[PDB]
Amino acid sequence: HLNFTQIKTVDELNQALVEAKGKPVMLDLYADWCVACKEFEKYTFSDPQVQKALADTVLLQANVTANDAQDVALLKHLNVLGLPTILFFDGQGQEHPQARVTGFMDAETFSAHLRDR
């Protein structure tokens, strides 16, 4: 349902953040094998409340399924401990670590998180 822009590398993330500057950003770290990622798609990203709450946010996604060298370098640079992980950047491109989501959240919980981020 959500319309994500895929990014693969650190450099691609940086250029996406340059281009997004002035608008907030969400970066979803995805893998086909991560059950929580599939649960986000099923329960959370499918919910209109969440979709509408994100309508004015730039949505980026990295698909780290393969755990290839670029995937690994991206996760390292973001200091990601494992999946699921969703990061947020404000309209200046700054990441606030308290806004990271590192477990499943249902639509109500995720929407409240957004509201608080």
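In order, the residues displayed for chain A correspond to 447-563 in Swiss-Prot numbering, which applies throughout.
According to its header, the structure was obtained by X-ray crystallography, 1.0 Å.
Yeah, the Cβs are placed from backbone N, Cα and C, and that goes for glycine too.
Long-range Cβ neighbours of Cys480 (mutagenesis position) (same chain, at least 6 residues apart, Cβ-Cβ under 8 Å): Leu529, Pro530. DSSP classifies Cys480 (mutagenesis position) as coil under the three-state reduction. Among the sequence features in Swiss-Prot, the mutagenesis site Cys480 to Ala is noted as follows: Loss of activity; when associated with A-483.
The Cβ of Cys483 (mutagenesis position) lies under 8 Å from the Cβ of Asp474, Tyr476, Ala477, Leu529, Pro530, each of these being in the same chain and 6 or more residues away along the sequence. Mutagenesis annotation in Swiss-Prot: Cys483 to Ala, described as Loss of activity; when associated with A-480; the structure shown retains the original residue.
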